[PDB]
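Encoded as structure tokens, the structure appears first; notes follow it.
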Protein chains: 4
Amino acid sequence: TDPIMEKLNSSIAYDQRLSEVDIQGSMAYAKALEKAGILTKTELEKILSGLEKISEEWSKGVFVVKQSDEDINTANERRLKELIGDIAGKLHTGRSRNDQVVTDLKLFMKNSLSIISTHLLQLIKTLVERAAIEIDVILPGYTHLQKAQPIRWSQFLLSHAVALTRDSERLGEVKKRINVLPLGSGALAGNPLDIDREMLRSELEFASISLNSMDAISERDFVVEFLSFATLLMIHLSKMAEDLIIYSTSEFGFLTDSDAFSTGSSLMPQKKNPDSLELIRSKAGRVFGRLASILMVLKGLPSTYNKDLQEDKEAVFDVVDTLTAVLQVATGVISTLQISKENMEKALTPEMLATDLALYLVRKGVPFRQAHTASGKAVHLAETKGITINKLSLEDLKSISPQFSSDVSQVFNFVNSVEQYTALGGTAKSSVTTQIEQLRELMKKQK
Amino acid sequence: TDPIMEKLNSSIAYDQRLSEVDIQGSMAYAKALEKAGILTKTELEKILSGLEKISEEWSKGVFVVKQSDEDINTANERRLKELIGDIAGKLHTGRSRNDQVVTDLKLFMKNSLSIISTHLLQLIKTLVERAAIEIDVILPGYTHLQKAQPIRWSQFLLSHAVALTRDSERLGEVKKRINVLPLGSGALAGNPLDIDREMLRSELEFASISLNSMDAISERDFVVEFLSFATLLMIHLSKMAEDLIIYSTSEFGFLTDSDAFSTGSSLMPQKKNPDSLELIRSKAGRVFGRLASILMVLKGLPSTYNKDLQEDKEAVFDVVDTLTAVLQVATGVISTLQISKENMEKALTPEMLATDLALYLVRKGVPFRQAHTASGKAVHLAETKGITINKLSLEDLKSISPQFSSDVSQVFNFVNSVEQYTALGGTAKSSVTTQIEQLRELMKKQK
Amino acid sequence: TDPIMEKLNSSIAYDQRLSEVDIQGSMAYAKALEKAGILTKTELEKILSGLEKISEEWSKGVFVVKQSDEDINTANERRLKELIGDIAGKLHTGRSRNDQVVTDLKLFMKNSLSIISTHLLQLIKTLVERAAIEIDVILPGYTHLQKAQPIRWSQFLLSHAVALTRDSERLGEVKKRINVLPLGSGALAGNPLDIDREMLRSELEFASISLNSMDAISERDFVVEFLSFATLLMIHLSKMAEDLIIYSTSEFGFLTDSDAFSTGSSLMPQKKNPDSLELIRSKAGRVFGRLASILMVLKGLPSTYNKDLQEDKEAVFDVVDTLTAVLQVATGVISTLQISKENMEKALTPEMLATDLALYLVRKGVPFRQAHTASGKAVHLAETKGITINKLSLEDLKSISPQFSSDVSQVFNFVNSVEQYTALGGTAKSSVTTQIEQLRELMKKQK
Amino acid sequence: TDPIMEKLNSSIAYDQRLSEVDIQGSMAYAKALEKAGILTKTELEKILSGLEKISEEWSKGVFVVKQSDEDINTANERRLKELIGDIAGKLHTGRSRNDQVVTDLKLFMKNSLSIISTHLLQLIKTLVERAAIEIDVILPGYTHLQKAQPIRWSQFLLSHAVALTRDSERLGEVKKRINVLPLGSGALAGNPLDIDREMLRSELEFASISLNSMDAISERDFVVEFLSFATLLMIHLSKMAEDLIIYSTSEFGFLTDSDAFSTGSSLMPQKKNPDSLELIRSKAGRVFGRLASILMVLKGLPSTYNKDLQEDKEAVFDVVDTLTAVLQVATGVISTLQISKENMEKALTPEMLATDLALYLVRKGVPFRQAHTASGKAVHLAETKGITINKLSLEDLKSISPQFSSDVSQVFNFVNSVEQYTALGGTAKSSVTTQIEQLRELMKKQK
């Protein structure tokens, strides 16, 4: 009765989006009640009509929430009575809000997961398709942000795509456990009217039904799981954001964002701020915060139902909206991205080829340890001569090792360098292309 | 290098346990090298023998770790050099610490996850089994920690078993993705020797091979998923600890812990401290802490490899060491716990039957709200007459609603109340029985 | 796409409450600009008046938010221009959204903290008052949720009050660092007009001025601190809620919540669900989540300004709104709960006095180890005799130890038990009153 | 699985570093007992001498830890009996582990905090010192990691030092709440022997004593506060690492790390990996994870003592070790890094002066909007002419606006640019000198 207490319980402010799933759940329940004999065929007909009118009021946006509406379920419950009179009270028989709440969220989630899945797969398709087209671009690979060796721009794009593919895989698993109907669990012990849950299932299109009533109304695993999946996904995008922010600095000059996804200044148009990327990177923390909150909420709570559980809606609503938006922005960034081949090519230094020189020898039967030393020597010689490793003459190389035949010239070529990695997941064109194929088959399975 | 930075880079302190898996990676790799013409049969033979001898030393606990051994991979390399000499230097041809580390971890985790599931299933079995034996026991069902309605003890044990089975499903799922061979990805661009990754897979027993070299070297999703799974599991166990702790208070008296999993007082013979349950409950934060740190370690890191990743080992070893012990202790507690059917039944109050009184009129065709008002008048009446509702005379009842007949007597029985919930997932004995079977099959499919 | 990023970049939906502080910043800035000779006295007067008008609009609730308004700062600029013409543009001279946004949050937070401080002090005051009035109530002291020894209810209430007092102390520390003027830092290099920051500090009533432009613009320590403070505060409240919920069970029966702070049933008049306490408890996770998200948002961010920083607003707004409500509900729960001195005293058992029996011997000159065994023998003997410790006759006591005398009867008195704890901080009445005074001395300093 | 639980309680594996502080608390308690009449002068001197012996055994590393020792407190108790005989048992009179534990950590932390403080102050001193020396170096300031405007290198160093001084400020506050004596609280109701807590306070060197026994036993605020301080400190360091990791890229080339704090390549001499900076950045998550764990462990725990509290030791030990190391490495890096003034100046672009161009007109009396637009035109004219704005002829400027005079030439100077920021906190030399003086005074107050 305390005014502040009423306020703290008012979910009506944010749960209004659960309106349709509420109605969708009420209709199914009304149909099962008819089967239980609780409702006469005519009462059901009248109820389903009332319910269907409520949906229209919601769709049109002409539904009026009264001061007495603490939550969505109530709002729609009130409207039903206001419409079909007192027969609406029968609809309540046997069920509980504890039962409705989880059915509402799962139902909302199934719908939400589908939209998110579509956008995720589209992000992947965008990454693989751009990889295919730009398969000839070669740039430096980084370890500790220091240039290590050449790689194809496509191997870089594919590494992100491959990680995102595991996200779709996890999403599929999460969606499986969310597709379990909890309705018909009552307030704690089950539905007292021996209702037909199978009917409810088929009506709401769930894949199966909850095994235990106590568990069904008190567990929020499906929320934690969705939250974890969302968090790892965001970690993946934060890593992609970091890369593209760094690659788009004047210093690197590897690429440029579209004006639609960046901010500039009339005073110095050259300065293109990566707003899009910074927004995506920040959402990682926001989503993480939601995962951390629900985990702390659930810790140490006894069985069975407790009010603490009401924290779930705001968490899933916020993460669902964040992902739906974030994903679309990411797809936009990647697709309208402007790559600079010249700058990427210019970053490639002959010094990065010292290892390839050692590989050349290793292949000519020279044991690793020995081949590594020969390269170092060549690096030092080139240094003392005032030139670069690729500038060393056959004679200079011979001085170091007689194994250095004239064909060593081919080593000093960045494309030939990249083409050494032909093993399954390397940078050679063959491997890259194989990856594009594998990923395309994955998307077909919808993983 | 700075003395402190060197100490911070050293992992030899805790990674020693990865010795066997290092050797296993080295053996398989040595074989692939020979196949790639990098090693001769005689060189392969000598090396494999050396590797076997190092294993021997670890097993006998006679391996000596010198002060300069930065980590386990290093320790074994030095020892191989000390054993077979210079040809040992050929083993690292084309191999990088970057793809060695992930291979070691995934390998160790594969083995750990098998042991952990063994314990998880033993826990689930235990719960399902006891539930079967004590299916006739009834106790209060709680909502907001207040007695709500009669519930079967078994329906309570099963709510936990059902939650724990979902964990099993998730454990199976993380293992699927941990079972992917990352070896042969080189430092980041792949292996430059056209090495047979497929052969490495077969040797090491992984189910598949990584699609992208950069991803395989930098991703730590497998660590995240495992910690995420572990955290949810702990959330389930801390809830279970909360219940059993409250149920073991002198105020509840529902059960007692065996002396093996508690602590008492000589001065106070009946005071039994539930240490086991509190230790289990406290581990939830410990495990969650590891998840949080790794997500933070990963957030914002750029491609490809970074030293930051080193934080994965300690987080993983800790969680595996925690779950193994906690699951075992949880099993012991559940199995040796003694319940008091007396205190459980004695806790069942007539007030709890008020709802059934309403269910009764509903069955007599009485509209829900009408049936609800009547039970309210009934309880209030009994109140104004200083008596329990079950002691209201038939005439009193009829004075409230004509539909109250002699059969309303059956209503005032806890077993009869419990039986109302025959619907799928309810507390009726038939429903509990079905659940026990369904779970037995679930467990049966553990291979 | 662009429109998606556009909405994702908009904050007007929530930051409208920063309206007044924005107006306040602008007014101070205008005054300093005039002093710097950027504005004419006439121009100043026009701008100030215009700012007052806009302030009125928001106050009356008639401010029209044009769709072009991406945030509050832009909204007010639009309006000012619409009210006084082109001269309003001069107000932007040398200013940036970078130093505007931090001044806005600090000003809002500095205000909000005053309100939270008030509510916090009221909670403590309430706990201390009830502790004084109910200083004679005695109940069991718990350890591992098992009865340990009798304590005074006031000792229980004061343990929560002292903890809350440290939160109150941390609050002042936090408030101290929020009171630092960041305005006049520009985009990052400072303010280029040699503006008078001292004048700005005076106008806005800040305690000091920010030391470094880059830090003032990019630091969010004041947010992390506030959130860290808020989380610990909630941990304490969650512990308090945990106690009251357990104590209000029908099993414990120590107390009952007010009607305004609980939910009952018409069919079950004695079922009082502690809704208020469960809400308070759940707000811990919700507040913690905000801490964790901001900590992650800042982790690894390069200098200086980054769009990631905008996630701060919603974080503090939520936490500020949560604390304000929860503190008010906690105070009401305490002020209006009814305790059961009857039930509390019933819970005290003779067995709890076994330890005092040993103390009695210790004070007689008996070595600790020996006095302990004697009490155990006294306990066992009682057991075998089917009676309680207090029932043992002097004959039985003397056979155990000659040090037992007639005065041993005094031991078996709960009040006499408690009164042993006169050493500072203990449960003796003299200690409880000393605490009451000390906590009141403290609160006088917190104002 | 009893042995499993037993191992779970064996803190002896890590708590050994608490030997001295345990010895210290004991000696203070022994003296207090003697004063209270529990010990005779002779028993007292025997116990004190015995305690000294144990101290030495620990100092000499000769103390034999028998496998029956659960923790350090027990091990020491055992040893005293093995030295002084049954007189040792007198020390237990009225003391509790609950009481010892908190006192042990508080003493350990107090000492550890002094060490952390000095290292923190050293880092701050090094940053402030390098800023004084290198006050003439200028480089670009970044917003969105895009060149914004020229700032002095010293402004960048000071921005980090200032954030670090706040951390120092927080450490002192934490320190104050840790410096409160919890000993004398007993198991939960206080000490029954009327022990002199003031004596204990004096002996143990605490500033004050706990106000309430139940709080002193159950609270862990001092642990969470330390962890929060640690996390923010690490957040500041992770950011500093990020800056220096990027600034040391080949692409930026602003600075080079010492050989002692990096790792290079034999084949690539000019490649130096920022290992130190990556290890530092990675600890932020490690420390954060400990904070999150403890918070999760404390959430919802009932009064008073629970085994869950046992998770604090490892958390504190890990963070104290980590911080101590990280702080020394950070100081090393800053003190020995090589700066490239040439590459820094080379980063300065004429375009960055466009905004100063507008500022120039504002000082002439041209309103902000007009000035910003005129500058924009000059930027566009230059662009269309294929030249930089600093090469725009006076005639050209006069065609954009007659307000441009010959003195506009002074705008095109990066030192003149930096020098406009004379307002407090700005980048002008005078403003940077003032920060140094302000920092110096602060360092005097907190050491």
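By the numbers in Swiss-Prot, the shown part of chain A spans 19-465.
Note that Cβ sites are derived from N, Cα and C of the backbone, with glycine treated the same way.
Neighbour count (other Cβ atoms within 10 Å of the Cβ, all protein chains): 24 for A:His162 (active site, proton acceptor). For A:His162, the entry in Swiss-Prot reads active site, proton acceptor.
Applying an 8 A CB threshold to same-chain residues 6+ apart, the list for A:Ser283 (active site, proton donor) reads A:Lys289. DSSP assigns A:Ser283 (active site, proton donor) to coil in the three-state reduction, outside any helix or strand. Annotation source Swiss-Prot lists active site, proton donor at A:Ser283, citing a curator's inference.
According to DSSP, A:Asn116 (mutagenesis position) is assigned to a helical segment. Feature annotation from Swiss-Prot assigns 2-(N(omega)-L-arginino)succinate binding site to A:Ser29, A:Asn116, A:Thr161, A:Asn291, A:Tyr323, A:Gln328, A:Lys331; the stated evidence is experimental evidence.
Where Swiss-Prot documents A:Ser29 to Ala as a mutagenesis experiment, the accompanying text is: 10% decrease in catalytic efficiency. Taking the Cβ of A:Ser29 (mutagenesis position) as centre and 10 Å as the limit, one finds 19 other Cβ atoms among all the protein chains shown.
Within 10 Å of the C-beta of A:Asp33 (mutagenesis position) there are 23 other C-beta atoms, taking all protein chains into account. Record note (Swiss-Prot) on the mutagenesis of A:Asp33 to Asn: 99% decrease in catalytic efficiency.
With a 10 A radius on its CB, A:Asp89 (mutagenesis position) counts 24 other CB atoms from all the protein chains. According to its DSSP assignment, A:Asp89 (mutagenesis position) is coil. According to Swiss-Prot, the mutagenesis experiment A:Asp89 to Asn carries the following note: Loss of activity.
Quoting Swiss-Prot on the mutagenesis of A:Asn116 to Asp: 99% decrease in catalytic efficiency. Neighbour density for A:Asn116 (mutagenesis position): within 10 A of its CB lie 21 other CB atoms from the protein chains shown.
Mutagenesis annotation in Swiss-Prot: A:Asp117 to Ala, described as 55% decrease in catalytic efficiency; the structure shown retains the original residue. All protein chains included, A:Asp117 (mutagenesis position) registers 24 other Cβ atoms within 10 Å of its own Cβ.
Here the residue is the original one, but Swiss-Prot notes a mutagenesis experiment at this spot, A:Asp117 to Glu: 58% decrease in catalytic efficiency.
Swiss-Prot documents A:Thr161 to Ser as a published mutagenesis change and attaches the note 30% decrease in catalytic efficiency. A:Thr161 (mutagenesis position): 21 other CB atoms within 10 A of its CB, across all protein chains. Under DSSP, A:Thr161 (mutagenesis position) is assigned to a strand (E or B) in the three-state scheme.
For the mutagenesis result A:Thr161 to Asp, the note given in Swiss-Prot is Loss of activity.
Here Swiss-Prot notes a mutagenesis experiment, A:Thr161 to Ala, with the remark: Loss of activity.
Annotation of the published mutagenesis A:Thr281 to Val in Swiss-Prot: 80% decrease in catalytic efficiency; the original residue is retained in the structure shown. Other Cβ atoms within 10 Å of the Cβ of A:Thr281 (mutagenesis position), summed over all protein chains shown, number 18.
Over all protein chains present, the Cβ of A:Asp293 (mutagenesis position) has 19 other Cβ atoms lying within 10 Å. The annotation that Swiss-Prot gives for the mutagenesis experiment A:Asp293 to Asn reads: 99% decrease in catalytic efficiency.
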Pairwise CA distance, A:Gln328 (2-(N(omega)-L-arginino)succinate binding site) versus A:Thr281 (mutagenesis position), rounded so that it is a whole Å: 39
Cβ under 8 Å to chain D, applied to recorded positions A:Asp89, A:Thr161, A:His162, A:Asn291, A:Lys331: A:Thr161, A:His162, A:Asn291
Residue pair A:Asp33 (mutagenesis position), A:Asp89 (mutagenesis position) - Cα distance, angstrom, rounded: 7
Neighbourhood of A:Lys331 (2-(N(omega)-L-arginino)succinate binding site) by C-beta distance under 8 A, where only residues 6 or more apart in the same chain count: A:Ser29, A:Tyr32, A:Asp33, A:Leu36, A:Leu123
Residues from A:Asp33, A:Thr161, A:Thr281, A:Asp293, A:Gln328, A:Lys331 facing chain C - recorded positions, CB under 8 A: A:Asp293, A:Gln328
Residue among recorded positions A:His162, A:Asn291, A:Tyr323 with Cα closest to the Cα of A:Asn116 (mutagenesis position): A:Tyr323
Cβ neighbour count within 10 Å of A:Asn291 (2-(N(omega)-L-arginino)succinate binding site): 22
A:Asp293 (mutagenesis position) and A:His162 (active site, proton acceptor), distance between Cα atoms, whole Å: 25
Cα distance (Å, whole number) from A:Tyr323 (2-(N(omega)-L-arginino)succinate binding site) to A:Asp117 (mutagenesis position): 10
Nearest of the recorded positions (A:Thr161, A:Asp293, A:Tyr323) to A:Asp89 (mutagenesis position), judged by Cα-Cα distance: A:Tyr323
In the chain carrying A:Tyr323 (2-(N(omega)-L-arginino)succinate binding site), residues 6 or more apart in sequence that have Cβ under 8 angstroms from it: A:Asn116, A:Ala205, A:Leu206, A:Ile235, A:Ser236
Proximal to chain B - recorded positions among A:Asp117, A:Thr161, A:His162, A:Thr281, A:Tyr323, CB under 8 Å: A:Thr161, A:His162, A:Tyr323
Per DSSP, three-state class assigned to A:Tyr323 (2-(N(omega)-L-arginino)succinate binding site): strand
Structural state of A:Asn291 (2-(N(omega)-L-arginino)succinate binding site), classified by DSSP into three states: strand
A:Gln328 (2-(N(omega)-L-arginino)succinate binding site) CB neighbourhood, other CB atoms within 10 A: 18
